[PDB]
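Contents: one structure, followed by commentary.
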Amino acid sequence: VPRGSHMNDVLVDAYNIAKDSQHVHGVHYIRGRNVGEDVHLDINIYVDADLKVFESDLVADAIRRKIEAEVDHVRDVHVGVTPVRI
Amino acid sequence: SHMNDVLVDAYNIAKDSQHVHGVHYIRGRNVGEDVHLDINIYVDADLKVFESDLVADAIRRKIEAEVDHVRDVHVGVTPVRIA
Ligand SMILES: [Zn+2]
Ligand SMILES: [Zn+2]
Ligand SMILES: [Zn+2]
(Lines of atoms letter the chains of each structure in order from A and count residues from 1; the text may use other names and numbers.)
(Lines give C-alpha, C1' and ligand atoms only; values in the text may rest on other atoms or scores of the structure.)
(Ligands and ions follow the chains in the order given, each with its own letter.)
Protein backbone atom coordinates (compact mmCIF):
# COMPACT_ATOMS: atom_id res chain seq x y z
CA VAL A 1 0.00 0.00 0.00
CA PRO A 2 1.91 3.08 -1.41
CA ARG A 3 3.15 5.89 0.86
CA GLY A 4 2.15 9.19 -0.79
CA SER A 5 4.23 11.43 1.46
CA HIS A 6 5.09 13.66 -1.47
CA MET A 7 1.89 13.74 -3.63
CA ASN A 8 1.14 17.35 -2.66
CA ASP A 9 4.70 18.60 -3.18
CA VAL A 10 4.96 16.92 -6.57
CA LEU A 11 1.57 17.90 -7.99
CA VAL A 12 1.99 21.59 -7.17
CA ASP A 13 5.55 21.92 -8.46
CA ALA A 14 4.77 20.05 -11.67
CA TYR A 15 1.62 22.08 -12.35
CA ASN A 16 3.60 25.33 -11.92
CA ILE A 17 6.36 24.19 -14.23
CA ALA A 18 3.84 23.17 -16.89
CA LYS A 19 1.31 25.98 -16.72
CA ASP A 20 3.98 28.63 -17.17
CA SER A 21 5.95 27.04 -20.07
CA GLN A 22 6.44 28.32 -23.66
CA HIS A 23 3.46 27.77 -25.99
CA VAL A 24 1.20 26.26 -23.27
CA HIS A 25 -2.31 27.76 -23.41
CA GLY A 26 -3.29 25.97 -20.20
CA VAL A 27 -3.17 22.67 -18.38
CA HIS A 28 -5.96 20.34 -19.47
CA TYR A 29 -5.45 17.78 -16.69
CA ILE A 30 -2.93 16.37 -14.25
CA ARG A 31 -2.86 12.93 -12.69
CA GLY A 32 -0.73 11.54 -9.86
CA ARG A 33 -0.46 7.82 -9.09
CA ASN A 34 1.37 6.68 -5.96
CA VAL A 35 4.19 4.19 -6.60
CA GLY A 36 6.36 3.43 -3.56
CA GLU A 37 7.29 6.74 -1.90
CA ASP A 38 7.43 8.37 -5.37
CA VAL A 39 4.82 9.59 -7.89
CA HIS A 40 3.88 8.62 -11.43
CA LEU A 41 2.77 11.80 -13.17
CA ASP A 42 0.61 12.30 -16.24
CA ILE A 43 0.04 15.86 -17.46
CA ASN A 44 -1.87 17.08 -20.46
CA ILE A 45 -1.26 20.58 -21.81
CA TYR A 46 -3.24 22.67 -24.26
CA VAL A 47 -1.28 23.96 -27.26
CA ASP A 48 -2.28 25.77 -30.44
CA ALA A 49 -3.77 23.47 -33.06
CA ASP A 50 -1.60 25.14 -35.73
CA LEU A 51 1.72 24.49 -33.94
CA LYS A 52 3.92 22.12 -35.98
CA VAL A 53 4.53 18.69 -34.41
CA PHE A 54 8.30 19.04 -34.04
CA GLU A 55 7.88 22.12 -31.82
CA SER A 56 5.09 20.57 -29.74
CA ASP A 57 7.43 17.57 -29.24
CA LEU A 58 10.09 19.96 -27.95
CA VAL A 59 7.53 21.78 -25.75
CA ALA A 60 6.33 18.57 -24.12
CA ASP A 61 9.88 17.22 -23.85
CA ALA A 62 11.24 20.35 -22.14
CA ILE A 63 8.50 20.07 -19.53
CA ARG A 64 9.29 16.38 -18.93
CA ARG A 65 13.02 17.12 -18.58
CA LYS A 66 12.39 20.04 -16.24
CA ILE A 67 9.96 18.24 -13.93
CA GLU A 68 12.22 15.20 -13.75
CA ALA A 69 15.23 17.41 -12.98
CA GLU A 70 13.54 19.85 -10.54
CA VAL A 71 10.87 17.91 -8.65
CA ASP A 72 11.84 15.16 -6.19
CA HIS A 73 10.17 11.77 -5.72
CA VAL A 74 8.94 11.60 -9.30
CA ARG A 75 9.67 8.16 -10.71
CA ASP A 76 8.36 9.14 -14.20
CA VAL A 77 6.49 11.84 -16.14
CA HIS A 78 4.28 11.60 -19.25
CA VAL A 79 3.41 14.92 -20.94
CA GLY A 80 0.55 14.72 -23.43
CA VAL A 81 -0.68 17.50 -25.71
CA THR A 82 -4.21 18.51 -26.69
CA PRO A 83 -4.64 20.95 -29.59
CA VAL A 84 -6.78 24.01 -28.96
CA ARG A 85 -8.11 26.21 -31.69
CA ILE A 86 -7.08 29.72 -30.55
CA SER B 1 -7.15 29.61 -7.00
CA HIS B 2 -7.79 26.53 -9.01
CA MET B 3 -5.70 23.43 -9.52
CA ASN B 4 -3.03 23.56 -6.80
CA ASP B 5 -5.40 24.69 -4.04
CA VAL B 6 -7.97 22.05 -4.92
CA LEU B 7 -5.62 19.09 -5.36
CA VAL B 8 -3.85 19.62 -2.04
CA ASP B 9 -6.99 20.17 0.04
CA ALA B 10 -8.77 17.20 -1.50
CA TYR B 11 -5.77 14.91 -1.03
CA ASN B 12 -5.55 15.90 2.65
CA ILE B 13 -9.26 15.33 3.24
CA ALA B 14 -9.05 11.92 1.61
CA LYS B 15 -5.73 10.67 2.93
CA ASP B 16 -6.78 11.30 6.55
CA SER B 17 -10.29 9.77 6.42
CA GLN B 18 -10.65 6.88 8.80
CA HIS B 19 -10.91 3.62 6.78
CA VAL B 20 -8.51 4.85 4.08
CA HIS B 21 -5.23 2.94 3.93
CA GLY B 22 -3.84 5.48 1.43
CA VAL B 23 -4.61 7.39 -1.77
CA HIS B 24 -4.08 5.36 -4.93
CA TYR B 25 -4.39 8.23 -7.40
CA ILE B 26 -5.81 11.70 -7.89
CA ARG B 27 -6.74 13.45 -11.10
CA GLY B 28 -7.69 17.05 -11.75
CA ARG B 29 -9.23 18.20 -15.03
CA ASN B 30 -9.64 21.94 -15.64
CA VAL B 31 -13.20 22.96 -16.46
CA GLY B 32 -13.70 26.74 -16.56
CA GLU B 33 -12.20 28.25 -13.38
CA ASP B 34 -13.22 25.10 -11.47
CA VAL B 35 -11.83 21.58 -11.25
CA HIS B 36 -13.23 18.16 -12.04
CA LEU B 37 -11.76 15.81 -9.46
CA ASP B 38 -11.31 12.05 -9.60
CA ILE B 39 -9.77 10.44 -6.57
CA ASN B 40 -9.13 6.77 -5.78
CA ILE B 41 -8.57 5.48 -2.24
CA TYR B 42 -7.19 2.22 -0.90
CA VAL B 43 -9.50 0.38 1.52
CA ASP B 44 -9.38 -3.07 3.13
CA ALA B 45 -10.49 -5.81 0.73
CA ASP B 46 -12.78 -7.34 3.37
CA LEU B 47 -14.76 -4.12 4.07
CA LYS B 48 -18.41 -4.71 3.07
CA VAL B 49 -19.60 -2.71 0.03
CA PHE B 50 -22.24 -0.68 1.88
CA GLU B 51 -19.54 0.66 4.25
CA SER B 52 -17.07 1.47 1.47
CA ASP B 53 -19.96 3.33 -0.25
CA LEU B 54 -20.38 5.38 2.95
CA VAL B 55 -16.61 5.97 3.21
CA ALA B 56 -16.37 7.21 -0.38
CA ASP B 57 -19.57 9.24 -0.05
CA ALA B 58 -18.43 11.04 3.11
CA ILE B 59 -15.24 12.09 1.32
CA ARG B 60 -17.24 13.36 -1.68
CA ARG B 61 -19.59 15.34 0.58
CA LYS B 62 -16.71 16.78 2.59
CA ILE B 63 -14.60 17.86 -0.40
CA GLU B 64 -17.65 19.41 -2.08
CA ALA B 65 -18.56 21.24 1.13
CA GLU B 66 -15.04 22.33 2.18
CA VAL B 67 -13.12 22.79 -1.07
CA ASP B 68 -14.02 25.65 -3.40
CA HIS B 69 -14.01 25.68 -7.20
CA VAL B 70 -14.75 21.97 -7.48
CA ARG B 71 -17.21 20.57 -10.01
CA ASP B 72 -17.96 16.82 -9.99
CA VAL B 73 -15.91 14.97 -7.33
CA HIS B 74 -15.81 11.25 -8.09
CA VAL B 75 -14.37 9.03 -5.32
CA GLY B 76 -13.40 5.53 -6.42
CA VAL B 77 -12.10 2.65 -4.30
CA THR B 78 -9.37 0.05 -4.73
CA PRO B 79 -9.29 -2.92 -2.34
CA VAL B 80 -6.02 -3.70 -0.58
CA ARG B 81 -5.58 -7.18 0.88
CA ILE B 82 -2.93 -7.84 3.52
CA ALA B 83 -3.96 -11.53 3.68
ZN1 LIG C 1 1.46 7.77 -17.42
ZN1 LIG D 1 -14.92 11.88 -13.00
ZN1 LIG E 1 -16.50 28.53 -9.68
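Easy rule for this one: first residue shown is 1, then count along the chain.
When the header is checked for method, it gives X-ray crystallography, 2.5 Å.
The backbone N, Cα and C atoms fix where each Cβ goes, and this holds for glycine too.
Taken from Swiss-Prot, the feature Zn(2+) binding site covers B:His36, B:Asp38, B:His74, and the record attributes it to experimental evidence. DSSP assigns B:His36 (Zn(2+) binding site) to a strand segment in the three-state reduction.
There are 16 other Cβ atoms within 10 Å of the Cβ belonging to B:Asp38 (mutagenesis position). B:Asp38 to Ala (Swiss-Prot position 247) appears in Swiss-Prot as a published mutagenesis result, with the remark: Isolated CTD does not bind metal.
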B:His36 (Zn(2+) binding site) CB neighbourhood, other CB atoms within 10 A: 17
Same chain, 6+ residues apart, C-beta under 8 Å of the C-beta of B:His74 (Zn(2+) binding site), given in sequence order: B:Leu37, B:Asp38, B:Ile39, B:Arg60
DSSP-derived class (H/G/I helix, E/B strand, else coil) of B:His74 (Zn(2+) binding site): strand
Additional residues surrounding Zn(2+), by Cβ distance to the B:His36, B:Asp38, B:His74 centre under 8 Å: B:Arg27, B:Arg29, B:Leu37, B:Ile39, B:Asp72, B:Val73
